[PDB]
Amino acid sequence: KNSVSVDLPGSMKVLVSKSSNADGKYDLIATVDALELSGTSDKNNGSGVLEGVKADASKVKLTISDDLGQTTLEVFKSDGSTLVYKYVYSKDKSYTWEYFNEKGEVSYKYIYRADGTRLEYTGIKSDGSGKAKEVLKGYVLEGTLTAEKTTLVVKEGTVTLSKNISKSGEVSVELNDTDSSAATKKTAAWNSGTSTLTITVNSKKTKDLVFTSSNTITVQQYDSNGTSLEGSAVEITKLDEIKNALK
């Protein structure tokens, strides 16, 4: 065979001709779950566009970025005008699936992060609102979506912890406690550089909750004066431990 195989970031395979044709372009072939796609490219690294048509006449397009770092697989209605499905691998980043309704609006989105943690958005409406779930190792956080941000909520007693994720992926966390007693009301402050929520009760720092770049949470207590950390930070592995930290 006059082709060579390329195993892309994200593990889709594309066959590229060893040499170019009279137009200087290379032939591309790929098989995506049993359907063969074909195209040509002015590069020979596996980048470019491939197309095919499903048995039901849906149009399929595979687009591989010039640096190989991004793979997009799109399925459209039979006239090619409206998306039905879009998968994107973003190298060392995430696998994302979008499903679209008949107007070509996203109705469902699932993000599988490189670290194995996930985000799922359901019942997405025209104003960009919806329901949100984050799937971490050991526990699930539930919340909501707006056009501004995702807000995941954990409640314990009179305390509500809100983990916000901006449209750019930036995490910030807020805490509100309806308790009005100085002895027991939790309040918190957020350090955006270290992604740390420091909780204070009765004028004394009690705990730091760190929201790590690995999409885990750690908790560490302060001493009885609130003026030094004590022990060592402990990675949370269950929902009960988040709730315990909010007591």
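In order, the residues displayed for chain A correspond to 27-273 in Swiss-Prot numbering, which applies throughout.
Note that Cβ sites are derived from N, Cα and C of the backbone, with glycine treated the same way.
For the natural variant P35 to S, Swiss-Prot gives this note: In strain: CA7. The structure shown keeps the original residue. In Swiss-Prot, a natural variant is listed as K39 to N, annotated with the note In strain: PBre and 21343WI. One natural variant named in Swiss-Prot is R144 to K, and its note says In strain: 21343WI. The note that Swiss-Prot attaches to the natural variant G164 to S is: In strain: PBre.
The Cβ of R144 (variant position) has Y136, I137, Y138, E160, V161 as same-chain neighbours under 8 Å, each 6 or more residues away in sequence. Neighbours of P35 (variant position), defined as other CB atoms within 10 A of its CB across all chains, total 17. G164 (variant position) is 33 Å away from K39 (variant position) when you measure Cα to Cα. Long-range Cβ neighbours of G164 (variant position) (same chain, at least 6 residues apart, Cβ-Cβ under 8 Å): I262, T263, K264, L265. According to its DSSP assignment, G164 (variant position) is coil.
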